[PDB]
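Engineer: Got a structure here, written out as structure tokens. Questions coming.
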Amino acid sequence: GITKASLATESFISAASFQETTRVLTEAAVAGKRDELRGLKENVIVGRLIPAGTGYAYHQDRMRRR
Amino acid sequence: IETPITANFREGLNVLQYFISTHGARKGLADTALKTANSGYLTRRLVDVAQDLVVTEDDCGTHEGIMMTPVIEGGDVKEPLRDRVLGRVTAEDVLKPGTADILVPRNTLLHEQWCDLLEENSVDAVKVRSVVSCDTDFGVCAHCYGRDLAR
Amino acid sequence: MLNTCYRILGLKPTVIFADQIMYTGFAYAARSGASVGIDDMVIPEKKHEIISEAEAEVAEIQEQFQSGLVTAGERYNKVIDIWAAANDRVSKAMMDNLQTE
Amino acid sequence: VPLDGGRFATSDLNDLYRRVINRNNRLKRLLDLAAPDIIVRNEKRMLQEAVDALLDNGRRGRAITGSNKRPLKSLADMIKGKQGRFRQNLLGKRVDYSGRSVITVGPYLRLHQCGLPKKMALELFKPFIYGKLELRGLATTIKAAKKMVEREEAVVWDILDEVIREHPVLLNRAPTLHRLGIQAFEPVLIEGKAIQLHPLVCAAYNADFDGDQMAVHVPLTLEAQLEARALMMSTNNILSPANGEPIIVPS
Amino acid sequence: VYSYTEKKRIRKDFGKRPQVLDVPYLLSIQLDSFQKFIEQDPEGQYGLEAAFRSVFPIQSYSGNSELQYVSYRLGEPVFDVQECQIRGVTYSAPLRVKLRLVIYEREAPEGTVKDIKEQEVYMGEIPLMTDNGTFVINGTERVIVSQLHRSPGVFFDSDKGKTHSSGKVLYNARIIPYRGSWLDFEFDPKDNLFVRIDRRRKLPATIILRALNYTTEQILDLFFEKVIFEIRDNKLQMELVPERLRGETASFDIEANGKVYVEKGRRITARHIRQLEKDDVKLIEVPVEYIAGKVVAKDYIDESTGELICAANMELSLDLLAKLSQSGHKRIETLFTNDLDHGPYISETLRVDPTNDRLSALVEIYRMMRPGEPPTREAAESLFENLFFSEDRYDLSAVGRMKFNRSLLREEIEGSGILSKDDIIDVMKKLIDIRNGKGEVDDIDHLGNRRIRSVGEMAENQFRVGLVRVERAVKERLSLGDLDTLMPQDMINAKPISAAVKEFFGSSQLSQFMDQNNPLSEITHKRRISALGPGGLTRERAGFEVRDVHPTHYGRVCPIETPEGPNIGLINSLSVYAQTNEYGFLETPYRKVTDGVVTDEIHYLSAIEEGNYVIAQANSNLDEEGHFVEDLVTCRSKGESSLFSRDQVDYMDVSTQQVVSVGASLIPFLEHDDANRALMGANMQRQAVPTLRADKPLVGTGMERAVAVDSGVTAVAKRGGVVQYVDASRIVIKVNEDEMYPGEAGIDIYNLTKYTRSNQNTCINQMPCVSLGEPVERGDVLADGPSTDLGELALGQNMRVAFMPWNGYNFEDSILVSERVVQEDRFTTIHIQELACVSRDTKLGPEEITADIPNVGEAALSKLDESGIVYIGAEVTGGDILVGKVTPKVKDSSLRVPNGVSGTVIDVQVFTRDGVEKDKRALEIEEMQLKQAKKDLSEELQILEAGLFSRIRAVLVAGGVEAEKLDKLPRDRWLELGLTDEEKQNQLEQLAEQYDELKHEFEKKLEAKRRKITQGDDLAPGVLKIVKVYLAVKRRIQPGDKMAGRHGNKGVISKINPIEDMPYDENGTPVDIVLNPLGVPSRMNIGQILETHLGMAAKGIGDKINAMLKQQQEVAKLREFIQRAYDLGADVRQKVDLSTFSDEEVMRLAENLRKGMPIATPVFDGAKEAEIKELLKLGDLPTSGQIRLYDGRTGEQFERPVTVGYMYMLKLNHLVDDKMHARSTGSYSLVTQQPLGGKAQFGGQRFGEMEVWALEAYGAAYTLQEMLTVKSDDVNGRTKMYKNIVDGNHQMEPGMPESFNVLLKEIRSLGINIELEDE
Amino acid sequence: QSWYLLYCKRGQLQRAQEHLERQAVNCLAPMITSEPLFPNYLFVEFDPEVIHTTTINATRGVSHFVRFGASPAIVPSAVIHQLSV
RNA sequence: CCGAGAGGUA
DNA sequence: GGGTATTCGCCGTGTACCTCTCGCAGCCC
DNA sequence: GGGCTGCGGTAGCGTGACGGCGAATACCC
Ligand SMILES: [Mg+2]
Ligand SMILES: [Zn+2]
């Protein structure tokens, strides 16, 4: 279901901007999880270009130049 | 209530009829003013489950897609096929209903001209590409979505 | 109309034609003088006889209820059915009396 | 920070940290003095509950409180909830170069432009006017230009009509539900104090005129002016994205 | 006959039904409640005497001293209400309580005390109520709103569906005390009975029976009836009363008297019960399989061996019968456990019970209640005997005992406040009966089950909290008391009572700030019934049914005036005629109907009485005798509106206004509006601003008079008589002799309240509406308040409105307004702003209020005086300087006018702490206020002395009269003329005592007012002097304001047209305001059209009278036309007696009618349509209500004639230059570097979450990037961006938001290591 | 009569000990030399049948018992003996 | 310029 | 020993704005 | 005057939301 599916994501900021932050941050902390940003709300949190709209060319460029 | 409100608004409502009317209208105001919270929380859960999915290819390279038929509950045919297969790219090439003809090819967007040539031939159901059958890792390819819808 | 203009002639004639639609609609609605009065809501002449026929029908059903011929749920169902039928007849009376007066 | 007066309105975290440090100093002194077992068990237990109350208050039995019976807000309550950092300061932010007023009709407009008052226009476009005033040569420093627009002389209105001209703004009705509730217009200056909004566009915003209010936002940079003209302009949103039906239907 | 301001402008009153009961005083809830709280009422109920007779006499724990009570009193307030609002003190009274300490010797329960002492001690100050129903708490004027809460007494609630997920109903039963512990009984799906106390853990309920010293056999005696098995000749026969076989299957052979009655297999019918009762069948022989499932009732022991056979509540088997049969117990009592009716719920609960005796029952209850601490005999017994059974901590009140005896069908209604054994047992029995089928549940929305708290009850409960704290303090001091060296203020303390009662009147959920912008809004915030508050439900949780209207609201709560939004139906407003019951319920009037003739006697009912009777409808046609003219009439029996016979009814509704409230019965043509638009219309009608020129609704309901009088905004005359003097400041009324006291010669001096601040920054102002030398009667009005016109109620103004689309400028709900509306200042309202400037005491030195300011010039000090404060009357704009205040570092911290406002300084008040010396303007205003007070007390003395000397002239007409010798020596010695030894010399002595009392009182009040001005005022600790400046902006009307009618037709005024472009009719007059017809078919508020046509007819009569009086005619033709205008049509109540208006009161009436003849269209008995047409035929207007209109632009006719009329349109206080705001770069917050929020803080717009999702929905990646990084948060980004803009380079250097680094430090300040990885 | 611990209110150990001396409850708190050697802790001796723990908890100056769980802590008599310094 | 309480607009 | 099945206890419950008051007393150290 | 601190008392205050879901545990093998 949609709230169990958005809280079970491979990106803990996406699952922490949404409902309960305690459960998700302890799960991510004891798992040692890492957030390869790669979505819209991680980049709205961290303050950069959205990887969808005009910023999709910027993220193509950055993903190409690694 | 077994006794109706026989008076309209041009004639005057008396007291009891207006009080029954206020039952019926207070229920509607309470429903809207409490319904809006669930509507907003539904939009929040939906944009946080979506949140990631970006059109990131041009063809996933598949042949699978759902079978769009017109929907029929048991009364007259409710939503026609031209409402469901308007601007969605077909999965395999639709056979013309006569015999084994290539009526439309297998990767054509069905805009209004194609849908009119579908309605003239009375096409049964179209196997069309759906987003849930898209083979793209981390996103949806450009054909399995469909038409832009405002472009 | 605006949808067929957008499908045939594209975006720019549809934008300028949406504006010209809005301008000519406002201008001739101003020239129309389309008010609303108390006389515009035409009461059906057949409305009072429909209500009296429904009152005679509920009188028959309650006279059966005093003599116990029918059940209570069937009485409630018969009263809601005749008031739904009388409501539809009053709506058809006023709708003829407005749509072709 | 102190409020208006002579006393300091202290935060809740200072109460939590000050309690943990008071208890920790007491526990160090008791382990200096070699108190018996039950004293240092209560002392370490009060420190445990103090730390557990600092981190996530109220997850243990009934939450501590300073004034008056309301519990005080801890670190996890600075993160979680509707008013944490995610939902209140990182996903939604308060925004400069922005304005807000009551809307009204103005049916003379073309549907790519909206009316915008002169007072709001001179307040939202203060840096562009400052650039034009030191670029034409009517103000040497920036203090001279700020005095000029604080006085509102006769020459800054031509400057304002020369910063408006091809610069879109984002109008926004306050319950934005879908993407047609943020649309970009070109301003036309209004003698008045009310945003004049083209009527057809109202059916997109769900905006009647019974007391509604809208916010204006200014695209500062150049890529944002081009995004307002090329993606978010009101001429570009004539079909609803939910279907194929036109959203600029005459109401 | 009429009073003299009734003959000024008598409103044409439609309305056919004769009213029998006039409208009660609309503020009687607040006033009767608080008059109950403070009143010297012997026999103790209710009031402060109940509090003192509960808490006193205090005796300590055998300390041989017992402080007792005598009497209490409230002294004068030291500050009258006006100077109390000005200065900021509470409007309170000191509570002088006499206390009598008597102190005993050793061994004196009966012995005489060794010493007494007694004094009038001082505890607290209680805030008195102003005469209009308001408090003045700290300068501001607040209102306590009456709560609506669940009554004390038992409630049988069901919760039928949601629990158990199996469709099995439960049945709980809550005994709600007024004060104390809550006791609930509840079933569980295993059909076992459970008790819980105060929503704690769940105990099986019969343990509370085992706590009341009941053994198991007594409990089984209570909840079960016995079936008797007699050991007999064979197989242990049965006594069988045939009632017990009702509806069960015959398991065995039913035979007796040598005759087979009922065989095995068929169910036992009631005919078989009749056969067994006719055949007299009691004793029948049973098989052994019948007793093999039954349960024993009492205990039995084997007699010879001396041990137990079976315990009570034990099921029986065959070997158990072999045990008990051989012992010698011949009678066997079994429990009849009927599966249909008489269920075995108590017995199975006894099987669940882990306890056996009373002591273990109390130990288990004590382990439930206060867990952990070791249960003891004394501790558990004291706990359970003070849970419900002591007068201290558990008290069902009189309301609770009435509901408790009424829900159990007891006979009595008065009893003791505590419970007993029998009460708990009766609640359990009624709950079991409801489970069995007989009796039913109660609903919670039923207003017979829903009490009202009011001001006196809530303040009395808080005062009782303060008194039990002060009695615990008195018990503290007395056992430590040494005698005789203390007198009763070392024991008692005025601090906790004052602290508690100011806690309630200051910071509570119901003592709230008064909506004061309107006489309607004052009088409908005082009549408010809130479901919220302490002990009630909350806004964000519940619910659906408590937000909904229940059929007991008819005549108690308004159905349609409830605020839309988050709290709908929690903030109900009280009806027009609804009083409050003695117990606090809502009782409404009805007319007692003994037989066919409906009697004019009234009789009040509540909802637990309205159900039993049959109550008629307000408008049912009855002619000349009270007989219902039909043989059948619509009534309502038990909340069900149904049609009943002519002669069955017991009550009738009193009047047809009585369903709705005083907000929504001012709406004419209410019965034609929809319910939704009547709700929006009443809720906006509360919000109207008072215009500068008040203007008399042409289409009113006649309830304007009662609202404008009963809300105390007009200066209603106390004693009638003749006007002696009228000024805009004061009105001096000479009193007629019949209403005038023998001593205290006396003339009434009404001080009017001129231009001052309301609570919503509007202007409350009173203007005299009586001339000089004009008769007024008692109860008549003298000064018109805000939004009043000759004693009526004028919220908005009446304007000529056309219904048509006009070139799109009134598109959705907008409103297009001529220039004649804005030229006449006929909405130009007056707002007043208070602005404070405070000289606080800071380090390095205080802050001066000097004139000299660093870094100003002549343009600052040109408006500021010798002392620095602005002059009175100086027109200021934004960015000006009002009070010069400097801070030595020296930095400018002067008071400056806020951005965007203008105005005129109407008043400057200066408050100074006693000890800080005075700048010279403080002495100027001090001497001005001093001379003003000396002048006004001299005016009181001189004008009252003029009235006293006029009475001396009136008495000296006879009795040795000396006419010429009267005025030879002056007016002081008229007592020493010739007069005999009679009561006229007594009356001269009376007036001499009056004047000498006036001399002494004038001197002492003059000197005391000198002291009360000259002293320093109580300020905050840290502030030295506070200068308050009162601006008064005058806001006109402009594109963007909000106007609305009374029907729910909202509008934002869009274009302010010139006069020429307006749609003019062929007579030449432009129309004033154009509305839009498209709102009317959808929003089904058709009442605004009938208001439009009837207002058109009203101004048609006004134009006709204006022609007959301008083109001036002798008064015969005017009185003939006025008589035709007041007769007009059907059978009405008004007619007029017009030929008794002395040939001048016709003319003054016709002077006050030339702006339009005012028409009362009452609420549900209003004007019919044929009377609107007939009144439009009396005026020379077209009958359809519609005139052909030309266009001002093109000069050519609008096709299809349009509607023009007069609608009463209001200006709501949502003005556009309080909403307009913009921010480029202002101040920034501190914890997260984002802009501030609001308008008073110069802050920017919250670009919230759904706007971010809307920008993600487009491709706006760069717009969003500057929307959350540069414009909002990143400090390096925004300073580089401001410099990049002003260089001419639109380019952002983004960086990282600061609030995300705040997030990193708050997450990292846990045990969490969050980082930022590789480049 | 078994020994319990009481945490008193801060800076009210004198008043708490005064009220518990007016009751029949033994108090014990070491004075260091004059401030107490321990903080607001205090040792009481009573019996829960003679004077109940709720009456002890509702005494002027007593904040709470050292509980650790449901029931208040019994401190052993070797500890109370070894506070005889 | 942070929190709480009350009220209101859409 | 583990399989149902009940109970407990944590999650969540719309957006934007406007106005107002009120925000430590006790205090024995 | 002051540090600090969670109530003020020789107890009991609490009491009008509702659902979903997952772990903890009870009852019955
Ligand atoms: Mg609206
Ligand atoms: Zn695909």
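Just so it is clear, chain E uses Swiss-Prot numbers, and the residues here are 2-890, 913-1342, in order.
Determined via electron microscopy, 3.5 Å.
Note: Cβ is positioned from N, Cα and C throughout, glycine not excepted.
For the published mutagenesis E:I561 to S, Swiss-Prot gives the following note: Resistant to antibiotics salinamide A and B. Under its mutagenesis entries, Swiss-Prot includes E:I569 to S with the note: Resistant to antibiotics salinamide A and B. The annotation that Swiss-Prot gives for the mutagenesis experiment E:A665 to E reads: Resistant to antibiotics salinamide A and B. Swiss-Prot gives this note for the published mutagenesis E:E813 to K: Disrupts the enzyme's active center.
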Engineer: Looking only at C-alpha atoms, tell me how far E:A665 (mutagenesis position) is from E:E813 (mutagenesis position), rounded to the nearest Å.
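Structural biologist: About 25 Å separate the Cα atoms of these two residues.
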Engineer: For the mutagenesis positions listed here (E:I561, E:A665), which one has the lowest count of neighbouring CB atoms within 10 Å of its own CB?
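Structural biologist: E:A665, out of the mutagenesis positions E:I561, E:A665, has the fewest neighbouring Cβ atoms within 10 Å.
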Engineer: Using all protein chains in view, find how many other C-beta atoms are within 10 Å of the C-beta of E:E813 (mutagenesis position).
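Structural biologist: Its Cβ has 22 other Cβ atoms within 10 Å.
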Engineer: About how far apart, in whole Å, are the alpha carbons (Cα) of E:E813 (mutagenesis position) and E:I569 (mutagenesis position)?
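Structural biologist: About 26 Å separates the two Cα atoms.
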Engineer: What does the structure give for the C-alpha distance between E:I561 (mutagenesis position) and E:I569 (mutagenesis position)? Integer Å is fine.
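Structural biologist: E:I561 (mutagenesis position) and E:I569 (mutagenesis position) have their Cα atoms 10 Å apart.
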Engineer: Listing the mutagenesis positions E:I561, E:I569, E:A665, which lie under 8 Å (Cβ to Cβ) from chain D?
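Structural biologist: Nothing passes the 8 Å Cβ test.
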Engineer: Once near-sequence residues are set aside, which residues in the chain of E:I569 (mutagenesis position), 6 or more away, have Cβ atoms under 8 Å from its Cβ?
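Structural biologist: When sequence neighbours closer than 6 are ignored, E:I569 (mutagenesis position) has E:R548, E:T563 within Cβ distance under 8 Å.
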Engineer: Taking CB atoms only, which of the mutagenesis positions E:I569, E:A665, E:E813 fall under 8 A from chain B?
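Structural biologist: Near chain B, the qualifying mutagenesis positions are E:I569.
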Engineer: Going by DSSP, is E:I569 (mutagenesis position) part of a helix, a strand, or coil?
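Structural biologist: E:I569 (mutagenesis position) sits in coil per DSSP, no helix or strand.
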Engineer: Can you check what DSSP calls E:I561 (mutagenesis position), collapsed to helix, strand or coil?
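Structural biologist: Assignment for E:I561 (mutagenesis position) reads coil.
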